[PDB]
Amino acid sequence: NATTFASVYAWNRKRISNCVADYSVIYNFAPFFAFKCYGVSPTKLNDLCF
Amino acid sequence: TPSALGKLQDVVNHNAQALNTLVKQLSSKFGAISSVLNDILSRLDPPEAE
Ligand SMILES: *[C@@H]1O[C@H](CO)[C@@H](O)[C@H](O)[C@H]1NC(C)=O
């Protein structure tokens, strides 16, 4: 939900730690153009521990 | 005198080393993303985890 995003040559880098990773809030946004997942399944992200 | 009973010691050491190699090959990921079946089944879908 950030208002201003960074360019592709200077992409931002946020670190997620010490929090409950509830990926259900991601689906609340607009329909995605590409939701490809590599090495993980998009359905079982809420049960994994990273 | 040392190495007097080396014949039986060699046999038992070969057996122990074969067992250690067999148990160490379990942790070797042969091209897979992980060496644990639980880390693959609980992370990937069946058609991709197979
Ligand atoms: C995203 O940000 C806009 C602007 O603040 C807001 O109106 C909208 O509700 C936000 N969307 C979500 C899912 O929070």
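In order, the residues displayed for chain B correspond to 941-990 in Swiss-Prot numbering, which applies throughout.
Heads up, header says this was done by electron microscopy, 3.0 Å.
For all residues, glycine too, the Cβ spot is worked out from N, Cα and C.
Variant annotation in Swiss-Prot: B:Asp950 to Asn, described as In strain: Delta/B.1.617.2, Mu/B.1.621; the structure shown retains the original residue. With a 10 A radius on its CB, B:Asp950 (variant position) counts 11 other CB atoms from all the protein chains.
Among the natural variants in Swiss-Prot, B:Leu981 to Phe has the note: In strain: Omicron/BA.1. The residue drawn here is the original one. Sequence-distant contacts of B:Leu981 (variant position), defined as residues of its own chain at least six apart whose C-beta falls under 8 angstroms from its C-beta, comprise B:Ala989. Secondary structure at B:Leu981 (variant position), taken from DSSP and collapsed to helix, strand or coil, is helix.
Under the heading of natural variants, Swiss-Prot lists B:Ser982 to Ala and annotates it as follows: In strain: Alpha/B.1.1.7.
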May I ask for the distance between B:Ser982 (variant position) and B:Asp950 (variant position), taken between their Cα atoms and rounded to an integer number of Å?
-> 43
Report, as a single number, how many Cβ atoms besides its own are within 10 Å of the Cβ of B:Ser982 (variant position).
-> 14
Chain A, Cβ under 8 Å: which of the variant positions B:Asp950, B:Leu981, B:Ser982 qualify = B:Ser982
